[PDB]
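Below is one structure, written out as C-alpha cells, with a few remarks after it.
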Amino acid sequence: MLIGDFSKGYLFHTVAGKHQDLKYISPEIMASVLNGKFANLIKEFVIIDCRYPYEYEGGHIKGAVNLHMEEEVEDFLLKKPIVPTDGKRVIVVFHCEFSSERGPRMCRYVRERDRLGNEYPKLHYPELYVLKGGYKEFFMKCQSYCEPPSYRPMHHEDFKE
C-alpha cells in the first residue's frame, strides 16, 4: 500500500513480520541503503536503535541513534520536525535486540504522536520500518556496516532453576 500520508508508496521492499500492520525490511535491504542505493531519493535516513546504551555503545549500525526510552524518542524525533522536506523522502528504521517488542512499540509510538500533532493524514515521518532480526541478524550478515564492528549484548539471568 501507500505510506502514512498516502502520498506515495514505500520506497523499500518489505518482508513479512510478526506485526502485520507494520513494514519490515531485511538486513540485505538495510545494507543496500547504506551502500547508497537510494541516496538520490532520500532526504534523511534515521536509524533508531532502541537497545540499552551499553549494548549500543559496544556496536551499532553506522549512523544509528540510540533512543531507548519513549521520552527520548519524544525529545528527538517529535520535538525537532519539518526541515527542508524538498520532495525527497524522510525515512526512519527502528530496531532493538531481535526487533521484537520494543522496536515495534517505539515505531507505533512515533506514529501515534505524529498523528496527534498533525491534521490527517500529514506526518513528519510518513515512512517507518522495523529492521527484521534486529541488530543480532544484521551484525552476523553485515558486520562491516556496524560501528564498531562488534556486538556487545546484555547479560541475562541463568537462574530459572
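Residue 1 is the first one shown; counting continues down the chain.
Per deposition record, X-ray crystallography, 2.3 Å.
Heads up, the Cβ atoms here are built off N, Cα and C, so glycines get one too.
Residues or ranges marked as domain 'Rhodanese' in Swiss-Prot (evidence: sequence analysis): 41-147.
Sequence-distant neighbours of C96 (mutagenesis position) (same chain, 6+ residues apart, CB-CB distance under 8 A): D49, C50, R51, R102, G103, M106, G134, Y135. What Swiss-Prot notes for the published mutagenesis of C96 to S (Swiss-Prot position 431) is this: Abolishes phosphatase activity.
The active site annotation in Swiss-Prot covers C96.
Secondary structure at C96 (mutagenesis position), as computed by DSSP, is coil.
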